Amino acid sequence: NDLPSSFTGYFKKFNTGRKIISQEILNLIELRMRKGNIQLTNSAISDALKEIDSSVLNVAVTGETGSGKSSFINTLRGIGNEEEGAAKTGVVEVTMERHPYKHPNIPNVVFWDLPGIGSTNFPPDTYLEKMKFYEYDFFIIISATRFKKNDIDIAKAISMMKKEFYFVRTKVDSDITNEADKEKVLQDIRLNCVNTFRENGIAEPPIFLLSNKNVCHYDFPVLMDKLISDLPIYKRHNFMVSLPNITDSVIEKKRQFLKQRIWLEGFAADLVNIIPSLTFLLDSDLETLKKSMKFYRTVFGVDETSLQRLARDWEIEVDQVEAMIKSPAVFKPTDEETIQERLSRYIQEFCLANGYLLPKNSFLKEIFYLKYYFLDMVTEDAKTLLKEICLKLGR
Ligand SMILES: Nc1nc2c(ncn2[C@@H]2O[C@H](COP(=O)(O)OP(=O)(O)O)[C@@H](O)[C@H]2O)c(=O)[nH]1
Ligand SMILES: [Mg+2]
């Protein structure tokens, strides 16, 4: 129940697949805290954060023309082929150049649309050299059918360089519709794929059947979860926040990663022995808080632009969508109450329901309790809209 134990003890609420930082680093930080190395302690936390924040992810998306590379890239960034930044889909024209696509709101996440190896006449290894294989964190190998020798030869060349790769079977929704009017058409699809793999001399590998048109369906959710799990721990945060907000589970998962960063950031800023009251609101902390709110809102898809997007799909005024959630009104000017009074209330509300999160008389600085409050609010808003977005589908 001492401070060092409370610091590491906080991460016990998140399982190994949801850790933003390794147990070895946490133990090392706790050791330094217990040894009294205040310098080394803040240095280790600060370095951990810098490594988390600066992590850049480069995903290589390959597969033959028509597989769904461009669509996959759009789907992962949560954008339509129409939106700006989209990787145009249905492009048949041959190309020999890789094309980068950054997540619209997370610059540190970059997807590379690589031309199918078949489109080029490059042998597996030359293809990888030409595509600069060394720049990628992992490869997504897409097939809309049952995979072919080219896909496996690329994977074999990738494993030989000890890089991660995932076999993704797209268009399952097509096979389902074409074989109907759901059913285990998936079972057969997966079966044909395994035969192709066994056929190419390898043990049955993991296969993700999915539809770029329905991110909430099939193996898309487990794939996104597996990508995060397999990623070196420090890279998880940045990629996790860029992922599609498909279910309450994924939303909660984003919240868990964000809560851990607030905690690290809070300890890095130094704890205090004064209760959080926000008697005064510095303009600097106010600007920081406004930036945190905008970031959280963007991450969970409840930012201005996103709410505007929903204002389209739903033939209603943006004002009405905003009325459905809470985060949009936090910084909306009002003559009836100052921002300081509002944030002071939030802190009191937060600490009453959550406590101070630390041993008696130890507290995080006020701005962090506000970040936690903002995070819960936005995550709630996200679940609210998602509830409507999905159920309103009907298909
Ligand atoms: N039904 C369905 N169509 C898909 C899927 N993925 C891609 N497509 C479509 O199939 C075509 C080829 O996709 P595209 O993403 O441009 O793949 P690329 O040529 O490999 O980069 C386009 O008409 C897409 O809209 C999917 O999962 N389901
Ligand atoms: Mg394409």
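One is the number of the first residue shown, and numbering goes on along the chain from there.
Using N, Cα and C of the backbone, Cβ positions are placed for all residues, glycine too.
Annotated features in Swiss-Prot:
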BINDING   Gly66, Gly68, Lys69, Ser70, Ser71, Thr89, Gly90, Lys171, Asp173, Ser174, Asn212  GDP binding site
MUTAGEN   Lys69 to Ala (Swiss-Prot position 82)  Constitutively active. Binds GTP but fails to hydrolyze it. Does not localize to the parasitophorous vacuole membrane following T.gondii infection
MUTAGEN   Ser70 to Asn (Swiss-Prot position 83)  Abrogates interaction with HOOK3. Greatly reduces binding affinity for GDP and GTP. Abolishes GTP-dependent oligomer formation
MUTAGEN   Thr89 to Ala (Swiss-Prot position 102)  Abolishes interaction with T.gondii GRA7. Abolishes GTPase activity. Reduces GTP-dependent oligomerization
MUTAGEN   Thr89 to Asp (Swiss-Prot position 102)  Abolishes GTPase activity. Reduces GTP-dependent oligomerization. Results in inefficient accumulation of protein at parasitophorous vacuole following infection with avirulent T.gondii strain; reduces accumulation of wild-type protein
MUTAGEN   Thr95 to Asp (Swiss-Prot position 108)  Abolishes GTPase activity. Reduces GTP-dependent oligomerization. Results in inefficient accumulation of protein at parasitophorous vacuole following infection with avirulent T.gondii strain; reduces accumulation of wild-type protein
MUTAGEN   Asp151 to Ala (Swiss-Prot position 164)  Blocks T.gondii ROP5 binding
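Known features from Swiss-Prot, placed on the structure.
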residue : record               : contacts (Cβ under 8 Å, 6+ apart)
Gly66   : GDP binding site     : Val92, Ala144
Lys69   : mutagenesis position : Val61, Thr62, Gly63, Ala87, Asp113, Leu114, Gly116, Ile142
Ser70   : mutagenesis position : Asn81, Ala87, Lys88, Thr89, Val91, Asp113
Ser71   : GDP binding site     : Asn81, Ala87, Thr89, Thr170, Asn212, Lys213
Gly90   : GDP binding site     : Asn81
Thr95   : mutagenesis position : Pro115, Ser119
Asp151  : mutagenesis position : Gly63, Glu64, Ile141, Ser143, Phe167
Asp173  : GDP binding site     : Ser211, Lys213, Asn214, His217, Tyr218
What is the total of other Cβ atoms whose distance to the Cβ of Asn212 (GDP binding site) is within 10 Å?
24
Taking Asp181 and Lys182 as the residues either side of an unmodelled run of 7, what is the Cα-Cα distance to the nearest Å?
11
Does any of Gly66, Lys69, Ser70, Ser71, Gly90, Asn212 have a Cβ within less than 6 Å of an atom of ligand 2? These are the recorded positions; tell me which, or none.
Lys69, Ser70
Whole-number Å value of the largest CA-CA distance among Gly66, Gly68, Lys69, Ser70, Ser71, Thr89, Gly90, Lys171, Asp173, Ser174, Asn212, listed as GDP-binding:
17
Listed recorded positions: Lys69, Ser71, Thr89, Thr95, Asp151, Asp173. Which have a CB under 6 angstroms from an atom of ligand 1?
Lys69, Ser71, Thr89, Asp173
